[PDB]
Each structure stands twice: as C-alpha cells, then as structure tokens.
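Engineer: Supplied in structure tokens, the structure appears directly below.
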Amino acid sequence: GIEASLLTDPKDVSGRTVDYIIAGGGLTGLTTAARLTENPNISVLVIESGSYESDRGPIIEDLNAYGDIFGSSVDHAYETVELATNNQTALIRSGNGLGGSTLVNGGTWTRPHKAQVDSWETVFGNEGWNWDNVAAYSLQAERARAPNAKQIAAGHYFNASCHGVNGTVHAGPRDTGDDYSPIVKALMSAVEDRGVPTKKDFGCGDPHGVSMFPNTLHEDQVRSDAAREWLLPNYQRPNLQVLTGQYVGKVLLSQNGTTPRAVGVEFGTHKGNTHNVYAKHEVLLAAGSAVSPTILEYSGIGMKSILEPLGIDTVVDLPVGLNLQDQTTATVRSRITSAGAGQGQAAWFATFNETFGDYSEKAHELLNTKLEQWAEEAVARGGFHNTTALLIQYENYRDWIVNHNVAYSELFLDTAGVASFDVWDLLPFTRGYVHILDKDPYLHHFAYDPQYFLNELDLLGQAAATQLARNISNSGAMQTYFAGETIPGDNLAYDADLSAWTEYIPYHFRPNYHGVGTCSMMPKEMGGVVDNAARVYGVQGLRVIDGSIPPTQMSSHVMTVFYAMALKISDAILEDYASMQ
Ligand SMILES: *[C@@H]1O[C@H](CO)[C@@H](O[C@@H]2O[C@H](CO)[C@@H](O[C@@H]3O[C@H](CO)[C@@H](O)[C@H](O[C@H]4O[C@H](CO)[C@@H](O)[C@H](O)[C@@H]4O[C@H]4O[C@H](CO)[C@@H](O)[C@H](O)[C@@H]4O)[C@@H]3O)[C@H](O)[C@H]2NC(C)=O)[C@H](O)[C@H]1NC(C)=O
Ligand SMILES: Cc1cc2nc3c(=O)[nH]c(=O)nc-3n(C[C@H](O)[C@H](O)[C@H](O)COP(=O)(O)OP(=O)(O)OC[C@H]3O[C@@H](n4cnc5c(N)ncnc54)[C@H](O)[C@@H]3O)c2cc1C
Ligand SMILES: *[C@@H]1O[C@H](CO)[C@@H](O)[C@H](O)[C@H]1NC(C)=O
Ligand SMILES: *[C@@H]1O[C@H](CO)[C@@H](O)[C@H](O)[C@H]1NC(C)=O
Ligand SMILES: *[C@@H]1O[C@H](CO)[C@@H](O)[C@H](O)[C@H]1NC(C)=O
Ligand SMILES: [Cl-]
C-alpha cells in the first residue's frame, strides 16, 4: 500500500544523492514528481512536512465537509503580522500533507480570462506563457466529466471543447444525491434581469456572469486531491521516493564555481538535528507561496536589508518575498424558504462595472488617476521595491479592466439550506510581503503581511462587491426564496450604503488563501525572482515551481492554472536534463 511506501526515517536519505529534490509534496510538487519520474532513469525525492491524508475519511474526502479540517495538523494555519487595517492577526489556512492545499480546498475548478494569461508573456516577458499554451497544458492535466440531465437541469453548461477528458485530475459536477436547489437558477434570472450573462463555461477563457462549474472530485464524489491524482497511481515507481514529516530548511549552495549552484537541501524539524540530501541535477521548491520564499532567504537568497540583520550572508541579492498578492473575503448569508431546499453552488464573476454599479464612474476615475500614488505608497510599505515596475503591474490591471472587461469580483453562492455568499475582490492592488525573522528555519518565525485593504480601491471594491451580494440575494427571482438576512444581519443596517460597508468590511473579512507572487516569474528588471523556466536568477540548478511564481492574480480559482504550470515547468526541467548529460 501507499502508506507502507512512505519514508519517515531521515536516515533513509541522509547523505544520499538523487537527481531531483522537491521541497513540498503539494499540488505543484507532486504533479512535478509524477511527470519527472515517468523516465525510470530519473530519481526524485519529495520531502513533505505532513503525511498521507487521502484515505482518512470524509473530513478530507468529502468536499461538503469543507472547513472541518481547519486548525488541525493538516492545516499549517500560518499567522499574519498584526494587520494595519484592523490591528488583528489573521490565519492563513494552508494544507499540511501530501496534496498540500488540495486536501483542504473548496474544489472549485475554473480558469481565468485569456487576456490575463496572455499578459504574462506580453507584459511580464515570459516567452511561451500565454493563454493558448497554458490552456493546452491545463486541458492535458484535466479529466473532466460532462454533466448529466439532472445536473444540466440544475444550471450546468459544459462546452466539451474547453475540457480535457483524457487527463489526470478527475473533475465533474458535485452531486450529493439530493435535488438541486432552484436558487441557482433564481440567481441566474436575477442577474439576467440586469443584462448579465449566465451559463458561460468558466473553463473557456471568458469567466463572466453566473454559472455552475465542475469540482475536483471523482464520480463517486471523493475529493481529487493532488496526492490521490498524481501520487496514488504511481507510488510503486522505484525512482520516486517520498519522505514525510520533515521540513526542508534551506538549499545547500556551492560557491566554489562561477555562479552559486544548488547542490542539495538541509531538512529536519529542529535546530541541531538536521540532515543533508543531495541533488545531481536540481533542487525544486514547491513548499507554497508562504514558504518557498522563506526557504530562499534562509539559504542566503534574498534582500541584504532583510538577511544581514538576521546574521545571514547574502549570496544572491533578489527581492524575494515581495509582491505578495492575496484577496479579501466577506460573507452575506440569508435564511431561505423550504421551497429553496436542495444542493448547489454557483458563482457570479462580476466585472468592474457590475461590481461598482452607479459608483463605476468614480471608481474608474481612481483607477485612471491614482496608479503612481498607489505604487509609491505600496513600495513605501515594503510590498515591492521598484515603483516603476509596480506601476506597470497596475497599468496591466487597468488594461484588463478597461480593454478586456475582465471579472473584478467573485460572488460565490452556497445553498444546501441557506443562501450564502462568500465574496472577494479578485484583483487587489495592495502588495504585501513575507520575510523570515530569524536565521533558524525550524523556528518558523516569519512576518507574513498581505497588507489587506491598505490600497483604497481594494477596500472600495470589496465593499461594493459584498454590498452587491446582499442586493442580489433579494433582487428579482431571488426575492421568492429570501427569508431574512443572518450575516451581516444585526451587525450592519440592511440599507447600508457604500461608505458604511467600507467601514464594516475591515472588521468582518478573512484572507482568501489564494496568495501568489512571492517569487514572481518576471524579468529581474521588473522585480522578478525566477525566469520563464522558473529558474532563480543568479543560481544554477534551483527553481521555484509553485504558487509563489505567478506575477499576477487572476479571475479564477487557481488549480486549473497551477496544474498546467507544473506540467509546463516539468517539460522545461526535462529539456535541461537532456542538456546536462
Ligand atoms: C492600531 O493600533 C495603533 C496603536 O498601536 C493605532 O495607532 C495609534 O493611534 C492613536 C489614535 O488612536 C494615535 O494616538 C494619537 O497621537 C496623536 C499624536 O500624533 C495625539 O495627538 C492623540 O492625542 C489625542 O487623542 C487622545 C486619545 O483619545 C487623547 O488622550 C489626547 O489628549 C488627544 O486628544 C485630543 O484629540 C482628540 C481627538 O483625537 C479630541 O477628542 C480631544 O478633545 C483632544 O483635542 C493620540 O494620542 C497614535 O499616534 C497611533 N500610533 C501609535 C504608534 O500609537 C492605530 O490607529 C490602530 N489601528 C486601528 C485600525 O485600530
Ligand atoms: C482554504 C483554501 C481553499 C481553496 N479553494 C480552492 C478552490 O476552490 N479552487 C482552486 O482552484 N484552488 C483553491 N485553493 C488554492 C489551491 O489549493 C492552492 O493554490 C494550491 O494547492 C497551491 O499549490 P502549491 O503547490 O503552490 O502549494 P501547496 O499545495 O500548498 O503545497 C505546498 C506543500 O508544501 C508543504 N510544506 C510547507 N512547508 C514545507 C517545508 N519547509 N518543507 C517541506 N514541505 C513543506 C506543505 O505542507 C504542502 O503540502 C484553496 C486554498 C485554500 C488554502
Ligand atoms: C465552445 O468552445 C469553443 C472554444 O472556445 C468555441 O469555439 C465554441 O464556440 C464554444 N461553443 C459554444 C456553444 O459556446
Ligand atoms: C464602465 O463604466 C465606465 C464609466 O461609466 C465606462 O466608461 C465604461 O465604458 C464601462 N464599461 C463597460 C464594459 O460597461
Ligand atoms: C525598475 O523597473 C523598471 C520597469 O520594469 C525598469 O525599467 C528598471 O530597470 C528597474 N530599475 C532597476 C534599478 O532595476
Ligand atoms: Cl471518476
């Protein structure tokens, strides 16, 4: 069985050499491990802090149990700094175990807007990283099931041209067995009355309007976590080894040559009892966006101003840990009538003007005139180091909004007994950072600061989007099922205006846990940490291959893109393997 195959004893790899070491057995780590070990000549060692959780039971396997796992050993629960917006510490839910956050996520499977991925090539200089190519890889990774009559009647629409059916990640409609709630179609009707589209397939490249979507689960409804999809079918490969229960602390570097070279990693759980393992080809960091950048800093790769005070010698100076981009989420929940009973989720990917409504003109005026001021302010807060380069990101977002009308906010609807919306501004302008606060990796002492709501448009956009969810919950066809609001409920007057919502939101939000950008894939001159093959600048044999690298957020759930990203980087790694013989 798979459990018996896992390594737990450090002595089983201490001092040994393998071709590739992957730090982190999460979404990108396991996808990459599977792709690389297809060649029997290539030995891979995945080092994961957690262990196998896929067969534990409903708390992991049933998507409807979402959230029950929070606070447990399968949740890293990274704590942020005391946030300036509300003087409180927030918790960043992040999966701890083989499969990473795919063990604890909502399972939502959607793709971003074509123009967003295209800009990774045209604005962020990543040759080959455009919608056509990334989408091709995403379809390659996908194994989707079309909806049946019951699911179609509920509101599903599936364009076969936009989905892979021969891939690895099992995806299809969530179906608990009971009737689907008529509230999903009621929401579609409510937005149709406003001229908003409905039933677009959110995997086709223009996510806009209200639609249902596939989920990452098998037909029997078992969660398609990355370990179940990429490791379980392949664990008997002799060349694939997985060490659990250990943290990679830092990358071992040789500076005896021209350019520093990653020769292995140090791992363990506490200072003073560590172990080294070596890589003949490369070290690949896939510990997640909150951690890969710290592994770099502990190794001497990061900003001298950060490393020197901690006693760490700066081997390669790069803006590691900056450009952190996570979203803010708030909730609107209402009681429903029994007529609205049934299962079902849907989401409104709302454009900038749909989000702001009659405040659209004023919001556009800010978007048009405040970009330089915002960039200077974010740099002064330490969210980024180069103002001009940040301004380019902001103008890219403006171009997405004004020239491509991409979705700006997401209003995610859960039913199953209530009408509940989790709402988030998809494109935050704030930029945060993560930096280590000690030289010892095993102390796990770091400052993770997303700087939520420190940009004024992010506060206005979140407030407008959440106000919209309240509005639509009692608009048009939705009025029928409305049986009273419970959240905010008594906590915010029902007729509250936009200003009132902006005062309420800082005290009633949670991180969205979609953090990206801490090792941004963009040119060094634009503040990047990795090139278009995910290679860390100035270091040989070292890559960052996880959610740390996307240089922008996107109007979608990220799994479809991260699986594609891992497969694309895997190909680049294999091309270099052939060049290093
Ligand atoms: C997060 O926490 C930090 C603190 O850790 C908060 O930052 C501090 O915020 C306070 C204000 O809340 C600020 O203190 C003021 O500093 C001013 C000097 O720069 C003072 O002039 C001011 O004094 C007035 O208000 C006091 C408090 O009521 C009175 O005791 C004092 O006598 C002064 O009173 C005059 O002004 C008030 C109107 O404010 C008026 O009613 C009176 O009639 C009179 O005219 C404060 O002491 C700190 O400087 C901030 N920073 C620090 C490091 O302490 C931050 O705001 C918090 N964030 C959130 C979101 O809550
Ligand atoms: C609560 C929540 C809900 C989400 N909902 C959705 C959704 O509905 N749809 C969607 O598409 N996406 C969703 N996501 C996001 C998606 O799951 C993540 O973006 C994705 O898993 C990130 O992949 P990754 O490879 O970068 O990191 P991860 O998958 O987080 O994997 C990193 C791995 O590194 C391990 N690790 C950490 N530190 C170390 C160390 N020092 N050494 C060794 N191993 C280490 C971790 O335990 C983990 O297994 C959600 C995420 C969260 C947290
Ligand atoms: C399905 O998707 C393909 C590719 O995007 C597109 O050409 C086609 O028009 C779509 N069909 C429908 C009915 O939307
Ligand atoms: C959004 O509103 C602004 C300001 O009224 C307008 O200029 C712009 O064209 C609108 N865009 C769309 C897609 O309606
Ligand atoms: C700052 O960013 C801009 C825009 O990408 C770039 O032209 C410039 O070279 C960067 N500055 C430095 C000092 O690298
Ligand atoms: Cl299946």
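We number chain A the same way Swiss-Prot does; the residues here are 25-605, in that order.
Positions of Cβ are set from backbone N, Cα and C atoms, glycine also.
From Swiss-Prot, here are the annotated features:
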type	residues	note
ACT_SITE	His538	active site, proton acceptor
BINDING	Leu51, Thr52, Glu72, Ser125, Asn129, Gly130, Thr132, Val272, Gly571, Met583	FAD binding site
BINDING	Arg559, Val560	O2 binding site
MUTAGEN	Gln112 to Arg	Increases significantly the enzyme's thermal stability by introducing a new salt bridge near the interphase of the dimeric protein structure; when associated with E-531
MUTAGEN	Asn157 to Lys	Stabilizes the enzyme structure by the introduction of new hydrogen salt bridge interaction
MUTAGEN	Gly296 to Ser	Optimizes the charge-charge interactions at the surface of the protein 3D-structure
MUTAGEN	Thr298 to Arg	Stabilizes the enzyme structure by the introduction of new hydrogen bonding
MUTAGEN	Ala314 to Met	Fills the deeply buried cavity in the vicinity of the FAD binding site, making the binding state more stable and thus contributing to stability
MUTAGEN	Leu334 to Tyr	Contributes to facilitate the inter-helix hydrophobic interaction
MUTAGEN	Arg357 to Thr	Stabilizes the enzyme structure by the introduction of new hydrogen bonding
MUTAGEN	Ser362 to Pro	Causes entropic stabilization, in which a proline contributes to enzyme rigidity due to the lower degree of freedom of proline in the unfolded state
MUTAGEN	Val442 to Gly	Optimizes the charge-charge interactions at the surface of the protein 3D-structure
MUTAGEN	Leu591 to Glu	Does not affect stability but causes a twofold increase of the enzyme's specific activity; when associated with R-164
Engineer: Tell me the coarse DSSP state (helix, strand, coil) of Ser362 (mutagenesis position).
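Structural biologist: Helix, per DSSP.
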Engineer: Using all protein chains in view, find how many other C-beta atoms are within 10 Å of the C-beta of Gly571 (FAD binding site).
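Structural biologist: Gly571 (FAD binding site) is surrounded by 28 other Cβ atoms within 10 Å.
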Engineer: Going by C-alpha positions, which of the recorded positions (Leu51, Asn157, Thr298, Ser362) is nearest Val560 (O2 binding site)?
Structural biologist: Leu51
Engineer: In Å, how large is the greatest distance between any two Cα atoms among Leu51, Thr52, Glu72, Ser125, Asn129, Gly130, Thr132, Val272, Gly571, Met583, the listed binders of FAD?
Structural biologist: 30
Engineer: Give me the long-range Cβ neighbours of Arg357 (mutagenesis position): same chain, 6+ apart, Cβ under 8 Å, in sequence order.
Structural biologist: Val442, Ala443, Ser444, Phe445, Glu509, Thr510, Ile511
Engineer: For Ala314 (mutagenesis position), what is the secondary structure state per DSSP, taken as helix, strand or coil?
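Structural biologist: Assignment for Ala314 (mutagenesis position) reads coil.
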Engineer: Just counting, how many other CB atoms are there within 10 A of the CB of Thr132 (FAD binding site)?
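Structural biologist: There are 21 such Cβ atoms around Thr132 (FAD binding site).
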Engineer: Please determine which of the recorded positions listed here (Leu51, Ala314, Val442) has the lowest count of neighbouring CB atoms within 10 Å.
Structural biologist: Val442
Engineer: Can you tell me which of these recorded positions sit near ligand 2, meaning the Cβ is under 6 Å from at least one of its atoms: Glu72, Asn157, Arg559, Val560?
Structural biologist: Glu72
Engineer: Neighbour count first, Cβ atoms within 10 Å, every protein chain included; then name which of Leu334, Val560, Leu591 tops the list of recorded positions.
Structural biologist: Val560
Engineer: If we check Cα distances from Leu591 (mutagenesis position), which of the recorded positions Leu51, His538, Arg559, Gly571 wins as closest?
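Structural biologist: Among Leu51, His538, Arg559, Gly571, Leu51.
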